[PDB]
Amino acid sequence: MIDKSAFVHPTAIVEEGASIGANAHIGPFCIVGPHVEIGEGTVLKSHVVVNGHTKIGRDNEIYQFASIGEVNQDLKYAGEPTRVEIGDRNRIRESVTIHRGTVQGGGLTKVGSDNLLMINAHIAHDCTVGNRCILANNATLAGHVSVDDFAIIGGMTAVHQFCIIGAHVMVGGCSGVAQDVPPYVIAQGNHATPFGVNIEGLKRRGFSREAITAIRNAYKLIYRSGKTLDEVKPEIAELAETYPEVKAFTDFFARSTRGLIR
Amino acid sequence: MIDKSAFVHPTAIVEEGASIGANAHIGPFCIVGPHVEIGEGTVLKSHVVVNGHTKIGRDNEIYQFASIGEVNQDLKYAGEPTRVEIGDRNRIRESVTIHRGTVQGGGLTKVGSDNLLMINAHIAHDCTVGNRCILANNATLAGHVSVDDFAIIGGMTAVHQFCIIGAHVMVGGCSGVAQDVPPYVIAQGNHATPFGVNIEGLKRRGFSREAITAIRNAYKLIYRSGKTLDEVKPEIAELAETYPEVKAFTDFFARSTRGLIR
Amino acid sequence: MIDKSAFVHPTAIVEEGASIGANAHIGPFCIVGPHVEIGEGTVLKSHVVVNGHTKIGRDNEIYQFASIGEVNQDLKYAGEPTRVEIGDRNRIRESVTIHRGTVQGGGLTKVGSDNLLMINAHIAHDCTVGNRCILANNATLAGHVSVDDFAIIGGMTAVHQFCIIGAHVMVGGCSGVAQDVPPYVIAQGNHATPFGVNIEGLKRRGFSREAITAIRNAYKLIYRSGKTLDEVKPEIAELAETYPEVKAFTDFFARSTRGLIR
Amino acid sequence: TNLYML
Amino acid sequence: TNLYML
Amino acid sequence: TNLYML
């Protein structure tokens, strides 16, 4: 159903069954599929295609030539009714593509809230993007990629399938990420390697002096101690008993499947 | 002429002279030029521009914001009636661009069948793409490039003008190809260098144990023997008398103009 | 006002207040904002969005899925009435994005004349592009970037915020520019480093033998003398008293804020 | 989406 | 546009 | 299309 306070441009095509929330705006030449839900205050500027089983939250700004909920590029995908979920207050820029999940990959592509997805950013099938992330121009996530809260993917950077980009990570522009990136790490290059803790990011996001020091100590245990990851895992958990921000490493290790960038 | 069984959306603009085949589907806000031929069962999802002297085969799926047959980016091009040919069962994804040929380059851009051209892949003037190829997101072919059968171009990879990508090649993502890539080779980097035979690709495509071994032996003659290409050409032809798959090297050498990646 | 000799497609939306010049052509499904001025003979092929306080000159060719004058991607931008200026005879290809300025950055994004902006080239807020430039496919300029006359930015190349690309520069494809590039220089890599003078470019643009030699001598003073830039600045100015083409280095040094690529 | 990163 | 080049 | 690869 289309809320009486929603605006639907006369040139837009909203298929019967679509749900458009209060004060939403569907701009000229937009196409909205019958299984789409558009939340309150969300704006589709113009020339936007939204289809598939897709739920979009509130106060999103979706710019021209974006494709949200489209059939993914997985050669195994065969038209199964997979899904996309997008949260609130995202800025989804020109030509961004967000594709639906695969049955084999869990059936869902998810994007959280307050993200900025710059021109031609790509979110493949079965990806999970958290909150307050930034994908810079042409940043490309392959299938099944996780981008955790506050992580930044630089311009023209690709992330290999199944890789996890930890919370508060900064991946430099013109990079290729082939393994998992622990939280709070700066990564750069092709293949991307670690270049210390994202100190400026942590400072700006209210992390204490003591928390940043403990995170640097955890980074040193992983990358500078010369010990294996298995030897270092209880050392990091021990450190986390005093500085809870260090628990993000433990949580990340349990999810990691591709090894760590080194 | 528009076949009586073709669907043309009322918002689509199909110019008089265009030929639309049986059970084809021209989606909303598509533009089809007067010199375009769209084969039986081909679908233009929405917001697709097809123009120029362009022939598209059967059962193609062309996604929103794609531009097929458009004026090329060659500064020497001056509006001459050059062409595009696209075969059957291709999946041409969002924002892909396929440009018409140049008179100087032979007048034709050609794409075969069963290809997957991922988001924002670019096929410049006078390119020739074979069958069962994959161009990953943002893969960019400069003018006069050849991409032979089953070749894979990774994400964000550029191929320099006039270069040939041999059959069954795999070019890694985030690469720059500046010279010719012999068939069956893995290439990666900027400028791309060879990293052995694409064994997994050959296995998956039904090549015998004996054929893969002979191809590896031919690779060793080119890259590990320490001999010049001229010394090695009769050695490869000799090997091909027993293993016909090795003839692909001989055929490639005759077409090669940029030297080999090394 | 819309000139009586301008063509406005019946599906195009030109908002009251827009100014469309004599013999201009607004193609199907284009959107033209109320603060836009389109000069005489300029063509918007189809599916073009032009908005913001934007002035476009004469005989421009703007291709489908381009976005000109749109809200920039600066997180500090808040809807202030900033501007875009585009000169004459530019070829602005499919999916190019040109964003409006920021108050903090000077309020203006400017593009000169006779440029070629290839598919998906990006001109961020507060950029200044001169005349006769080329931005190849996916070339991306971050905020506040200057691209001086005749400069060429290769395919998939990114230019870091505030950087200056000097006149007659050639930046190789698949590069990352993190510092200022002096005029007449070839730059390549990530981060881009200098690889001599753009001799072929200078030859083709009518520079004399004596001018090219003096420019090479100035290049040697900066990069091969082993002296600091401060020691070399009066040496370059001295050289410019005889060969006026060398003055471009002096003018560039006064504008440079990011240091030089080395 | 497979970016074929090696 | 911030491309986060380091 | 010239990608200006050197």
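Structure method, as recorded: X-ray crystallography, 1.9 Å.
Note that Cβ sites are derived from N, Cα and C of the backbone, with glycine treated the same way.
DSSP assigns C:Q161 (substrate binding site) to coil in the three-state reduction, placing it in neither a helix nor a strand. Close to C:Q161 (substrate binding site) in the fold, though at least 6 residues off in sequence, lie C:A124, C:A142, C:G143, C:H144, C:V145, each with a CB less than 8 Å from its CB. Sequence annotations record features per position, and here Swiss-Prot assigns substrate binding site to C:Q73, C:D74, C:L75, C:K76, C:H125, C:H144, C:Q161.
Counting Cβ atoms from all protein chains shown, C:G189 (variant position) has 17 others lying within 10 Å of its own Cβ. According to DSSP, C:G189 (variant position) is assigned to a strand segment. Where Swiss-Prot documents C:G189 to S as a natural variant, the accompanying text is: In strain: SM101; temperature-sensitive.
When every Cα pair among C:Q73, C:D74, C:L75, C:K76, C:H125, C:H144, C:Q161 is compared, the largest distance found for this substrate site is 15 Å. Contact annotation for chain A: of the listed recorded positions (C:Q73, C:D74, C:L75, C:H125, C:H144, C:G189), C:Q73, C:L75 place their CB atoms under 8 A from a CB atom of that chain. With a 10 A radius on its CB, C:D74 (substrate binding site) counts 22 other CB atoms from all the protein chains. With a threshold of 8 Å between Cβ atoms, the recorded positions C:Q73, C:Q161, C:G189 that neighbour chain E are C:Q73, C:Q161. Annotation note: C:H125 (substrate binding site) sits in a coil segment as assigned by DSSP. Cβ-based crowding with a 10 Å cutoff singles out C:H125 as the top-ranked of the binding-site residues C:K76, C:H125, C:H144. Sorting the binding-site residues C:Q73, C:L75 by the number of other Cβ atoms within 10 Å puts C:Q73 first. In this structure the alpha carbons, written CA, of C:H125 (substrate binding site) and C:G189 (variant position) are 25 Å apart.
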